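Shown next, in structure tokens, is the structure this report addresses.
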Amino acid sequence: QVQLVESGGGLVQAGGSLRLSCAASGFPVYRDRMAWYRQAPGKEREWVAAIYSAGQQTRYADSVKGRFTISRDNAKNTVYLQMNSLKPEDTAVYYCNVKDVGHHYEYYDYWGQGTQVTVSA
Amino acid sequence: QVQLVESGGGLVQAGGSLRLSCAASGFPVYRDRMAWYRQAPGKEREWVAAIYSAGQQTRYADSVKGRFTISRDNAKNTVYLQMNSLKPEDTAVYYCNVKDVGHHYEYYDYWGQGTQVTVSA
Amino acid sequence: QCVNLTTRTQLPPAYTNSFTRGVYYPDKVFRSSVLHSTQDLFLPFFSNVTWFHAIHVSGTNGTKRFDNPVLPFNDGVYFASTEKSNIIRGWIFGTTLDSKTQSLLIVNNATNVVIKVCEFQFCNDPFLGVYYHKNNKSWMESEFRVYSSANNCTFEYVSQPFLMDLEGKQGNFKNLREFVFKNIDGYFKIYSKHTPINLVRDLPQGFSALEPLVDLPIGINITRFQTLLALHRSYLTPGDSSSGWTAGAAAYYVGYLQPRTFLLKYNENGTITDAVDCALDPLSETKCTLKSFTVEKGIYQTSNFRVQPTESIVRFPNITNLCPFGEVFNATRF
Amino acid sequence: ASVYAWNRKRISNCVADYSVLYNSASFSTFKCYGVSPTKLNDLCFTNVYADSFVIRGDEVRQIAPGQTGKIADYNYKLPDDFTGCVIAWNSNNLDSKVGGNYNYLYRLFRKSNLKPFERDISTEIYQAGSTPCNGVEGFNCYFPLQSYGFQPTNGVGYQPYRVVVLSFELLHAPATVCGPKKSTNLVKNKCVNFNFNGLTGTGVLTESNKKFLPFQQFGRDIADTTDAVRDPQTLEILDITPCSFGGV
Ligand SMILES: *[C@@H]1O[C@H](CO)[C@@H](O[C@@H]2O[C@H](CO)[C@@H](O)[C@H](O)[C@H]2NC(C)=O)[C@H](O)[C@H]1NC(C)=O
Ligand SMILES: *[C@@H]1O[C@H](CO)[C@@H](O[C@@H]2O[C@H](CO)[C@@H](O)[C@H](O)[C@H]2NC(C)=O)[C@H](O)[C@H]1NC(C)=O
Ligand SMILES: *[C@@H]1O[C@H](CO)[C@@H](O[C@@H]2O[C@H](CO)[C@@H](O)[C@H](O)[C@H]2NC(C)=O)[C@H](O)[C@H]1NC(C)=O
Ligand SMILES: *[C@@H]1O[C@H](CO)[C@@H](O)[C@H](O)[C@H]1NC(C)=O
Ligand SMILES: *[C@@H]1O[C@H](CO)[C@@H](O)[C@H](O)[C@H]1NC(C)=O
Ligand SMILES: *[C@@H]1O[C@H](CO)[C@@H](O)[C@H](O)[C@H]1NC(C)=O
Ligand SMILES: *[C@@H]1O[C@H](CO)[C@@H](O)[C@H](O)[C@H]1NC(C)=O
């Protein structure tokens, strides 16, 4: 089967370095696309970051360039997300997302539990 | 928060009448299921009474049919439990109980403190 | 709720000539000054249709003609009512005539023509009865004994509002309403025509095409039907509801359609002024072959005559050879 | 009504506008399976079953073919080959009341998986153990109906969502519900492509001195060639002529 677990997050002072680890078991991370989504109450669903093994390697939003970094490790089958130079508006829940295809043409957007990140200024 | 209180009970003579009141604040009593249990000293737990907002209006134990009634009031948010023709088997602790479902398919039962009823012949 | 009316008399059915009535527009298409030949369901020309009456003959033990029998739908019905007081008030269509199967119900409540598609619980004597309140001359619905309840409605239609008179009138017939009901490709099609007439008896010899009225895309199965009449109860007929009632003088004719080929003439206005039934007689065969209403003097080959086979006979020689089944079946030891 | 008593409506013989629903963007989920979402406006359906109910947020994804869960298995079963669409929208700002909204209830357990489009009229108590409950609760006896904790301060995953499932069924019956039709301003005295009531062609449209009957739509001359047609929205009878052509 497919198991996804998130580690990291919490409450931090602005300007520090934070680590988020999305570990996947049952399948290597090396696939089409691993996405990272940031959700706060009061707004619709919006895509934040993505990493691809084909075509363009990484894609980020225009207002997040130079701020959020992503990487992957096939040796231990994990995705790393590094947060640097945080702003207080980043307090929200983070999810690592993958897409899978079913036998009857269905498509599943597998998410994880998510991690709560709070920035204090 | 959510808090429930049971009022009534005590020491009473045989053949009298009793009227217990279950008052719950933080959530309406008009819900899936409202439960009432009896606990005897050194005896096992057993279902006694239940009221539902769908299907059957009320459900009672087989040993208390015909001499025992229960009603609810959503305006003042209180459940009245009226009983007549007291029997020695009624000397026990009454519990008012609710059940709720979580976000992760987890079910939590809020149990009441209960009230002691003693019958003297 | 359903009440079985009694005191009905048994009379053998009556038959009358349909002449050249029963021509409706076969499509939406406008045609001008042409002769169009089309094959479709029709009433044959000069065919005998069945007759039903609505009358109360006076006298002791007098005959009271009040005919509401159940008749099969077949594959299309022509209903021609000659009326003076609007006795027919709708139709019912179905197969089992119960809540087990869906049914069609058209009723005129003197305000609108309402069509309902429901599993109605049809009575064994469905009808309508309106009590005549002579004290203040008030008209109001009193009894509908057509369905006990409406369950799982599927289609509802309402016509334009109107006001139809219900009190019985005297004099000769003046209203002639012709209707054609067809069930093709899941469509229930109703064509209608209203005509004032100046006659005392029988049906007029004039030719009048029937304009389309409504089409219903329901895709249900219909096998039988029954007409519906509105009766009146008054002090002049003492008794209970089963006997204390009267019916105004009216009549109607029922015929059945079938696949026939017709040649229709469209004038410049697009009105079908004349029609010819191809299979009626050899002269009509000639007219259809020539695609013309006027035939010139001479000889014309119309069709081909061939005697159909009567029976099938299979003849085979005597049975001489069989597989050696006695070795296998009728054996002593295995 | 309750989700286990989802309100079912039969829809036939009308114009169903899905452009406004698609472009409203007020629905969190709009997922049509078995049909092309852009083609609902261009296709007709025999009957529509509208199943309206209220669930919580995380149960929305269970309304899909091949899904497993409480709602899909015990409340509302969808076939693996389901042909229809699901529209789910949040109603937190509309279904928020002091103390929480517990009016809606959902079936928690059932003896067996529900058949597709099956309505339950029996409220039998789930039998967990060997001793049947028989309408009496106790040990190995849990009520199959459970409340919703629609608290105002709860997360979006637990927030109430109103879900309407429109199932498009076609049988050996004519199509009744139809999508909206686009009407374009007519042009005269020009060799143009025309499409009247699905009858397509090319020609030149001009005024006609002919007189249609009130119910007639279009007329064809001999040899089965349409020579006139009544433009709707003006009810104007127009003659039609083939575009001018010849040899060189
Ligand atoms: C069906 O028609 C019959 C007319 O005789 C009525 O009900 C019948 O009544 C007889 C005699 O009482 C009994 O055999 C049954 O009650 C009915 N017959 C059958 C075969 O069931 C009545 O007019 C109609 N029934 C209803 C329910 O309206
Ligand atoms: C209810 O009807 C309205 C009328 O058009 C629909 O339109 C929206 O209504 C809400 C208020 O209910 C407004 O806030 C929106 O601005 C309206 N427009 C859009 C595009 O959403 C509405 O969609 C219908 N349904 C609901 C659930 O309100
Ligand atoms: C079609 O709907 C529109 C509603 O805007 C109407 O069209 C008008 O029809 C009248 C004749 O009934 C014309 O005089 C107008 O020029 C049309 N356009 C307008 C008013 O903008 C009308 O309700 C419908 N058309 C028909 C023929 O019934
Ligand atoms: C109509 O009925 C009469 C008597 O039953 C019969 O003689 C006549 O031929 C019938 N009509 C036709 C067209 O046969
Ligand atoms: C006529 O009399 C009847 C008596 O039953 C009454 O019900 C009805 O309302 C009266 N009509 C009018 C218009 O008053
Ligand atoms: C209509 O509903 C009734 C129950 O009221 C039942 O016959 C069945 O569910 C439906 N009939 C059909 C779909 O033919
Ligand atoms: C047919 O049309 C012509 C001209 O349009 C008209 O003179 C004639 O009266 C019409 N015939 C009718 C209305 O029966």
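We're sticking with Swiss-Prot numbering for chain D, so the shown stretch reads 348-595, in order.
For all residues, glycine too, the Cβ spot is worked out from N, Cα and C.
Counting every protein chain shown, the Cβ of D:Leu452 (mutagenesis position) has 24 other Cβ atoms within 10 Å. Under DSSP, D:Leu452 (mutagenesis position) is assigned to a strand (E or B) in the three-state scheme. Quoted from Swiss-Prot for the published mutagenesis D:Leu452 to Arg: Increased resistance to neutralizing antibodies. Decreases HLA binding to NF9 epitope. Increased binding affinity to human ACE2.
Here the Cβ of D:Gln493 (mutagenesis position) has 20 other Cβ atoms within 10 Å, regardless of which shown protein chain they belong to. What Swiss-Prot says about the mutagenesis result for D:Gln493 to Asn is this: Reduced host ACE2-binding affinity in vitro.
D:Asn501 to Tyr appears in Swiss-Prot as a published mutagenesis result, with the remark: Increased binding affinity to human ACE2. When secondary structure is read from DSSP and collapsed to three states, D:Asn501 (mutagenesis position) falls in the coil class. Contacts of D:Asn501 (mutagenesis position) defined by a Cβ separation under 8 A and a same-chain sequence distance of 6+ are given as none.
Under its mutagenesis annotations, Swiss-Prot gives D:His519 to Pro the following note: Increased resistance to human covalescent sera neutralization. Of all the Cβ atoms in the protein chains shown, 8 others lie within 10 Å of the Cβ of D:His519 (mutagenesis position).
Among the natural variants in Swiss-Prot is D:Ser373 to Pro, noted as: In strain: Omicron/BA.1, Omicron/BA.2, Omicron/BA.2.12.1, Omicron/BA.2.75, Omicron/BA.4, Omicron/BA.5, Omicron/BQ.1.1, Omicron/XBB.1.5, Omicron/EG.5.1. Cβ neighbours within 10 Å of D:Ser373 (variant position), excluding its own Cβ and spanning all shown chains: 10.
A natural variant is reported in Swiss-Prot for this position, D:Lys417 to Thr, and the note states: In strain: Gamma/P.1. A C-beta separation below 8 Å, combined with a sequence spacing of at least six in one chain, links D:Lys417 (variant position) to D:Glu406, D:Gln409, D:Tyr453, D:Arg454, D:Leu455.
DSSP assigns D:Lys444 (variant position) to coil in the three-state reduction, placing it in neither a helix nor a strand. Less than 8 angstroms from the CB of D:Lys444 (variant position) sits no same-chain residue that is six or more residues away. Variant annotation in Swiss-Prot: D:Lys444 to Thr, described as In strain: Omicron/BQ.1.1; the structure shown retains the original residue.
Contacts of D:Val445 (variant position) defined by a Cβ separation under 8 A and a same-chain sequence distance of 6+ are given as none. D:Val445 to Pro appears in Swiss-Prot as a known natural variant, with the remark: In strain: Omicron/XBB.1.5, Omicron/EG.5.1.
Quoted from Swiss-Prot, the note attached to the natural variant D:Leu452 to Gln states: In strain: Omicron/BA.2.12.1.
In Swiss-Prot, a published natural variant is listed as D:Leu452 to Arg, annotated In strain: Delta/B.1.617.2, Epsilon/B.1.427/B.1.429, Kappa/B.1.617.1, Lambda/C.37, 19B/501Y, Omicron/BA.4, Omicron/BA.5, Omicron/BQ.1.1; Contributes to cellular immunity evasion and increases infectivity.
D:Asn460 (variant position) has a Cβ environment of 11 other Cβ atoms inside 10 Å. According to DSSP, D:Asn460 (variant position) sits in a coil region rather than a helix or strand. Quoted from Swiss-Prot, the note on natural variant D:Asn460 to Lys is: In strain: Omicron/BA.2.75, Omicron/BQ.1.1, Omicron/XBB.1.5, Omicron/EG.5.1.
Using a 10 Å radius centred on the Cβ of D:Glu484 (variant position) and all shown protein chains, the other Cβ atoms total 20. DSSP assigns D:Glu484 (variant position) to coil, not to a helix or a strand. The natural variant D:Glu484 to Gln is recorded by Swiss-Prot, whose note states: In strain: Kappa/B.1.617.1.
Just so you know, the Cβ of D:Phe486 (variant position) picks up 12 other Cβ atoms within 10 Å once every protein chain is counted. Looking at Swiss-Prot, the entry for natural variant D:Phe486 to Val says: In strain: Omicron/BA.4, Omicron/BA.5, Omicron/BQ.1.1.
Natural variation at this site is recorded by Swiss-Prot as D:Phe490 to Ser, annotated: In strain: Lambda/C.37, Omicron/BQ.1.1, Omicron/XBB.1.5, Omicron/EG.5.1. Cβ contacts within 10 Å of D:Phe490 (variant position), excluding its own Cβ and spanning all protein chains shown: 21.
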D:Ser373 (variant position) to D:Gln493 (mutagenesis position): how many Å between their Cα atoms?
29
How many whole Å apart are the CA atoms of D:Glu484 (variant position) and D:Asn460 (variant position)?
22
Separation of alpha carbons, D:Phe486 (variant position) and D:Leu452 (mutagenesis position) (Å):
23
Of these recorded positions, D:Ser373, D:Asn460, D:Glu484, D:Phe490, D:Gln493, which are close to chain B by the rule of a Cβ under 8 Å away?
D:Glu484, D:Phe490, D:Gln493
C-alpha spacing of D:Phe490 (variant position) relative to D:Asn460 (variant position), in angstrom:
17
Should we count any of the recorded positions D:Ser373, D:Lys417, D:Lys444, D:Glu484, D:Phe490, D:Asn501 as near ligand 2, judged by a CB under 6 A from one of its atoms, and which?
D:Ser373
Interface-adjacent recorded positions, chosen from D:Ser373, D:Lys444, D:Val445, D:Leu452, D:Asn460, D:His519 when a CB lies under 8 A of chain C:
D:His519
With DSSP assignments reduced to helix, strand and coil, which class does D:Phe490 (variant position) get?
coil
Give the distance between the Cα atoms of D:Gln493 (mutagenesis position) and D:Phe486 (variant position), rounded to the nearest whole Å.
18
I need the CA-to-CA distance for D:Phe490 (variant position) versus D:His519 (mutagenesis position), whole Å please.
42
